[PDB]
Structure formats: C-alpha cells, structure tokens
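S.K.: Structure in structure tokens, see below.
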Amino acid sequence: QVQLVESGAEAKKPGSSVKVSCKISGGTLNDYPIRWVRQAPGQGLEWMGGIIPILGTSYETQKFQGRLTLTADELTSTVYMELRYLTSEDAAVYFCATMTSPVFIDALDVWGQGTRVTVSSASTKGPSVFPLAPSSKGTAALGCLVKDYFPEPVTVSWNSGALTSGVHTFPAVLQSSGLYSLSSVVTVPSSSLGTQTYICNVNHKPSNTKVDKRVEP
Amino acid sequence: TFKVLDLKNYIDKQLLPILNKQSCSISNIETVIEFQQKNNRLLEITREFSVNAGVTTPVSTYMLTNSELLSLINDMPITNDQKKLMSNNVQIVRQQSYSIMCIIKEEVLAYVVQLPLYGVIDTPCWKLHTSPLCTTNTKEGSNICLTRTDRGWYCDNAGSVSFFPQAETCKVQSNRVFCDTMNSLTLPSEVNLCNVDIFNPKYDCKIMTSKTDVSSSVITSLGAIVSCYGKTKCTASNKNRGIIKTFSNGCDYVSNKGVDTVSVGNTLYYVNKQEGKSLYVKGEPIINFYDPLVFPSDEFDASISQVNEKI
Amino acid sequence: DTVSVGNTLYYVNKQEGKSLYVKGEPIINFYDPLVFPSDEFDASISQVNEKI
Amino acid sequence: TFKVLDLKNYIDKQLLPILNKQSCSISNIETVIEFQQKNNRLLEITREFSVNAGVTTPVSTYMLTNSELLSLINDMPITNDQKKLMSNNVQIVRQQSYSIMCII
Amino acid sequence: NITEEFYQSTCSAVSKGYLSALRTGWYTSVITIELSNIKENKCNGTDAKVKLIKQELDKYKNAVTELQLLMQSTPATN
Amino acid sequence: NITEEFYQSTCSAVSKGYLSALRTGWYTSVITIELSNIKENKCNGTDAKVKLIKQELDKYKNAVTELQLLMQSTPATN
Amino acid sequence: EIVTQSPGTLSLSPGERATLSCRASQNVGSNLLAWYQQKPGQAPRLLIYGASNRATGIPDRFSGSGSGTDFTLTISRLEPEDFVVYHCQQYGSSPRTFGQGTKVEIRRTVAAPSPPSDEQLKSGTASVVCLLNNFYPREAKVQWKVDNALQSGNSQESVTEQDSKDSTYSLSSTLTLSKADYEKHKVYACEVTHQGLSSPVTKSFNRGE
C-alpha cells in the first residue's frame, strides 16, 4: 500500500526558508510523481506544484515561481519542497499527494499526513493567566482566561481529571498583536459554588511547563 | 499517453538563465554533456523518422525504452495473462509494432505507438513441412512429381484453423508461436485431415504437379526431410562419426538424434538440435498411384480432386 | 471502421472521399463449370474464351 | 574465443574507488567521458539485439570491429587462400554472417 | 513438449506441441515529448562552452524544424 | 480529391484522383570530406585529455584505413 | 478555473440526503472534476474522480453528477461520520484549482444554553469575557455595552466545534481594553440575539469582585 510520511511541524521567522520532506512507502519514486498542495487554516486547498522524478522535472504555479523549489532523492525515496521569502499568508498545512492509477490524471488518491508551518513573528514565549469574578448568579459557568500564545496549541495535565466533566478544546484565536488567546468554561450546579474549589489548568506555551489557577470570588 | 522526455523543462529551467548582458557565458561542462544526453534521443527519433517517412517498425528503443514499454503494457486494458505474455516477449512485441508520427504543435511532439493485442493465446499450433515427391527414375525429365502446397503454420482459433502460409512472418519463442492474423487464412478444422489421409473427401487437399525432379532438403523442427532424385548424392552425417547414412532415391526423413548434418548434392544443411520425439509413419508414396501418360504435370495451384478430375 | 473476415480483423482507412457502387452481375456466373479452365495462373479473357 | 571489452576491469579498477564516506565525490570529467566511450559499445549491442530478437545479420561493427574480425580470420583453421579471400572482402564476410546472443 | 511426425506417403512432416500468440487487434498509445519554443540565440560569447551549447541548440532547432517539414506530409505507408 | 468506384461484376475497385511523381532519371552529385594525412602520433603524454585525443585520432585513422580497404573492392550491387 | 462551492455550510439531520454544488467560471475540460472529503485535522480523502466515478472503497452513498460549469456531490443518507468538510477540485486545465469547501453539520433542536479582573488590570490591559455553552443555532453573543455605548474593533469572537453526542457547545467573546479604559468605566453589559432563549443572560458587570 502506497503511503506518504511527512516531516514534523515547523515554526519559522518571516523571510526565511522552510524545507518539508515526504517519504514514500510501498512504491517507487519513479512510479509516483508527487504533488505539493497547501491550505491556510479555515481556507480551501491551494495547488502549489509538482515533481516528476522519472523525468527529473518539476513545476510550480505562477504564485510560487521563484520561491518554491522541488527536489527528489531516489536512494532515500524522498521528495523535498522548499519555500522562501515567507509571509504571514504562508503559514498553512502542507500536503504531499499522489495517485494510484493513470485514469485520475490529477485526482489525488494517496495523501501525506500533512505538515503545519507557522510563519512567526517571535519565538518561544509564555502565556498569561487571569481568573474571573462573580458576574450575576439554574447552573453557573466560570472560566480562566489565557493570553499571549506562540509555540503552537499546547496541552498540559496536572491535578486534572478523568473522562467527561465537560470538554476543553477552546479555539485559541490570534490577535492584532501577533499573540493568540483562548478562553475556557467549566459549568456546574450553582450550589457547589459555595463549597467546591475550582482549580483550572491552563496551557503553557513551550510544551513542558504549566500554570494552575484557583478561582475564589 | 506518455511524456517520455521534457526538453522544455530542461532548456528553460536548467540552461537559459545565462544573464545575457552581452555575455551569456554561464556554463558548466556538466550541463553541456547533460544537454547532449537529453537532446540525443530527440535527434535519434528525428533521424529514424527521416529515413522511414514517419512510420517505423520495429519500434526502436529510442522510440520507446524497455521500461516505458513495460509500463505501457502494465496499464493496457488487457488480461493479466496477456500482460504476462507481452512482458516476457518484449522483443517480439517490438517487432510487431509500428511508430507513426502524428503532430508537432503547441510545444508538443506527439507520435502514436501502435501495439499488438494477442486475443488468441495458448491454443495448440502445428507446423507443416512439405517436400517434392517425384518418381525415383535415374533419367532426366522422365519423372512425374507432386508436392503439397499447404506448408506453413496452423493454429486453432474460434472453432476454425488460422493458417499462415508465409511462415517467415511468424516468430517462434521456444514453444510459443507469434503470428499476425492479417497474414492468415481461416480454414475448417477438417484441413488437418490432409495429414492423416490426403485422399479424404471432406477436405480437398492442395498439391502442385511437375516433371522436374530436383534434389533438396527441408529442415524441420526435430529432423530433416530429404528428397533425393536422379544421380544426386544425399547423405546424413554426424560430427563425431562422419557419414552414417546414404539416402536412396525418393523422399526420406531422419531425426535430429544422432544426426548433425544432412548434405544434398553440394548443399550442406545443419539440422536443429531441439529436444523432442520424432515418429516415422510408413506408407507407400502416393505418386506411385498415378499413371504418367494421363498425369497432368503442370498444375501449379491445384488440388487432389482437381487432379483426379483432369485424369 | 472495421471489417472482419473469418478470424482476420481489418481496419479500414479513414481517408475522406466519395465512393460509388457500380451494380452488375458477377461475370463468373456466365461460365459453364464443366468446360471451365480452372488452373489458368497467368491468363486473359480471350485466352480463357479460346480454351472454352 | 574473444574478449572484446572488459567493463568489469574498468568499473572496479578505474572508477568505484570513490571513498563513499557520504561523499563518493571522487571524479574527473575525463573518466566520465572514458566510461561513456566504454559503455557505449555495450549499449549499442543491447540496442541491436533488442530490435532483432537476439539474432542479427549482417554482423555490425559494434558486434565485431574490423580489427577483431581480421584477427578472427587470421586464427581460423582455414587455408591461407581462404584467409586472404575473407580479409580482402570483409564487407561481404559481414553480410554473410550471423550474431546470436547466447548467455549472460 | 514438441513432437514431430513424418508421412512417407505424402513426403510431408507435422511438428506439434506449440502454443499460440496471435495478433488479433491493435492498441494505440500517444507518446509525447515536450518541446521549448526558442528564438533568441543572441549571445556575444566566444567561450568554447558557449559555442558547444550553441551547436547543440542549433541541432535541437534543426531537428524540430525537420520534424515540422515532415509533418507537412501526412503519414501513409505503401 | 480522391474518389473510388467498385465494380461488382469483376470484384474490383479503382481509386482515382491521385497525382504522379515518377522517377524517370538519375542525377549524380559528388559529396566529399577533406581528410588529414597524419603519421606522427608521437606523444610522451600521460594526461587523460591527451589519452582521449589519442583514442579519437586512432578512431579517425581506423575509419580512414577501413574505408581504403573497402575501396580495394570496387562498388557493385547484386 | 474559479470553481466556487455552495452553500458555505449545510445543516442536515443524520440520515438525510445532502446535495453540495460546485460551479466553475468556465467549462471544465473533459469533465475533470474531483470531490474530496476531509475530516477535522487530517488529510483529504478522494471521493469522486471524473465528476461521476467514485474511488476505490468509497461507500456508494457518495455519488457525483454534473457537466460543464455545474457539478454536484450527493450523499444519499448521511452517516454520523459524514459531517465533515468537502472540497471540489478541477483538473481539466492548468493550474489545478480547488474550491473553498462546504461544511456539513448536524441539525438539532434549538439550543440549550447553560466585570474586569484584578491582576490583569494591575498588569495594565484587561479583557472581559462574554461566554456561553451547549447551544445549536450558530449565533452566539452580538454586542457589548461600555456605559450604555456600543463599540467595534476592540472585541474578538472565537467559536468551538459541534459536540459528539449533543451537537452543541458555544462561542467565546473577549473585549480587550487598556488600563486607561477598564478603570474609566464601571459596567460591561452585553446583548445576545437568538440563543434559543428569552432574554440576554447575565448582563451585570459591576467593576470589582
């Protein structure tokens, strides 16, 4: 079964070069020309280019000529793309894809796992955490506000819990300052407001670090 | 559809970014050699079509390399049996193919490669060898002769027999026979009756008649037919023993086991050394049955019934 | 686009042009088979008529 | 028996001593051209047998050069009259010869 | 495998035991070479590498034009 | 252009509308290649470029001598 | 070459028939139109090629039709796993162009919805949240009120995805203002419209805890 395995997620500063890999399993590079496609978060797919190793040729769309370079390495059965002169509109998910039959022409049959590329404006930088206050008063919902993301959406668990107890995968949208910020809501019957302590976890930015916050009115 | 060579990409991408500020002198002897390698295939294709008026056969390796042809075979809409057969016999596939040059426009050079479709596979085939059958008289011109004219390849096909008279258009790979039906005649299965009984009434066997008694030999798959007439010296020879048989006048056969050479007059024939079993089927020569006085001796394209009618 | 005769399949030429069928009785009908010279390899109409 | 080309010696001796410590980059454009010259005869022989199903006639110069054919004629067990005749008419000798591919 | 029988009466022989592979049809495929439309051979270069590139490009141009001149004659075998 | 008529009586067909180009004569032209008479391949050079030049010059010499040996047999087709 | 999809979001109950349209600026050559299905956060899966031919292993509930400018992808009856995004691609001309995509979402009953901070103010800027929860019809949180006045450009909305076994959840609205504006006022009211409710909930935001 032909499949494509891509490289890990990358975060790069503007104006630099990013190089993404794609290794083919179950098939020869000469038997499977590789197409490079991308999509920005929320937007549709965008055809970038393609490489035909058996002809030793490559092509890119007009929007990517001069910035996109496609190369192949047959002994490691790998294809590399390299994008240069990065811009805020170049942070996206990048896919390498192929097809299993000549009838598809350009209907892409097999796809890579994808690679996330973040055109940054900073480096590893921690968040800020702030609780809520009594708002008005059936049940009651309280939250723990977070700010100033950067090193990719993050997860961290300490003193946390088991299944259910709500879901916490809130959006983490960006700001005009180039720094994301998400919210969170935990809801409970209002009576437990008078006796139960609300210690909420908060995402920390690098990967291995944490913030916890107790909410007391 | 195949794209076998992209000279547009190699000339516009690599090469031609030479900053021609009166110089253009951006070069590396590697890319000079590389361009020669890429451009040579186009030159060879142009050469071949120039001397063949745009149609070539067999399809050369410049027209279609082995890897491209094998890939083409793999994706053809045919049975896996047919794919296996074509892949194992690529050289025969090339020999039975045409390359026709279509068009050169819109930065595209296109030619069609017309590949064979083997719709009849693994049916039994047999080859018929015939030699003249004269009377054995020593004098010249005093003989009546007869010869079967149906020699060639025979193959079972759709309840009939496809007969290929010009056996030189059929290519044999071990036990397999590759033939073109455009060079074939369709005959009833009763044509095989001419091999068990030439006088059968269910099929009118094809013969020709003559009065010229000349000695010759026919090398068969597993032996040799010797037609010895007049005072010709016909012998069968071995490479380790020398002459081991001297043929008498008439038509005789010897198998390839123990025989490596047959000499008829001043002509020396090497017999095929293919492995197999041969069988001699004894019978009286049919030319003995014909009265020479009323024998039609210039029947070039005749039959058993037609000769009997004339008699 | 295709004519099949027995086990032989022929592709016809697709050249553009006009064709005309000229009806007539086959001349072989006029010949008596009993006195018909049936092994004339290189012959002519007059030669066959002379032999008849 | 003739050995007309030794690609084993040219690839193992010259070429292929490239110290492939991730580099393999031992090369001179001369030996690239020289390898192309040596390898071309094998390519032409393979081309000819591909289009002729392993049997060719006349024997081409790629299959047997003039010097090799003349040397072959000189050592054949034939009369000096026959050696002289074949040598003087090499082009006819080629036309009346077959090249059959046996084994690899 | 292969067996052969000789008939002395008719002076003929039949070799049986072969298997068929008969060409019954034709499959047509289109083979393409992508070409480059070039006109400007302008180069004030005397370097020998430049001269070699110019020669090989002229060969390419001559091949393309010769194929076009062939194309002004439609294909036909006879 | 091309028209065709089929005669059912004689089982024959005639295709008209073609234009002739008949070879009626022969014109003979002499094509020449100027050659160089070289004898001294003397060179005490081990440079690989020198060896390549020597190989290509030997090829040229072999071609010339082979053509001469062909010339000792006068042309004739049969 | 342009190929735009319709509609942006499709709301249908499970087991219903879904019809997605993909139109083109010009006729697509050889009807070379493909449909891909993409789940949240993974690679697209090819559904249809040639505008009518379904790929290997794809259930027959997915079908394609159309010609020229207009093409259609139909799901005969939606499975729970079918509520993902769908893209249309044209490959009858160069360059190959995709569509914006169409979201198919579970339709359900209408909704069930269940001041400033100190440290932040001490730290300067402040952000007031207007949060909601399990709700279906996609309209949550509309307007802010700073001392009975509306503002624009200083608030950001951010919604979640549909739930697994209730197909709901809600949006977060953060109003950002510097320290010079958080302490300048003492009320942060909010008006929500069509929450599957009666009146905007919990609009009391007295400055202080």
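Numbers in chain E track Swiss-Prot; the residues on display, in order, are 27-104.
This deposition comes from X-ray crystallography, 3.0 Å.
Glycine is no exception: its Cβ is also placed from the backbone N, Cα and C atoms.
Annotations for this protein, taken from Swiss-Prot, read as follows:
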type	residues	note
MUTAGEN	E:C37 to S	Impairs translation or folding of the F protein
MUTAGEN	E:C69 to S	Impairs translation or folding of the F protein
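Looking at the shown structure, what environment does each listed feature sit in?
M.R.: Secondary structure at E:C37 (mutagenesis position), taken from DSSP and collapsed to helix, strand or coil, is coil.
Around E:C69 (mutagenesis position), the C-beta neighbours below 8 angstroms that are at least 6 residues distant in the chain are E:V76, E:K80.
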S.K.: Identify, in sequence order, the residues in the chain of E:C37 (mutagenesis position) that are 6 or more apart from it along the sequence and have a CB within less than 8 Å of its CB; answer 'none' if there are none.
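M.R.: Long-range Cβ contacts: none.
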S.K.: Going by DSSP, is E:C69 (mutagenesis position) part of a helix, a strand, or coil?
M.R.: coil
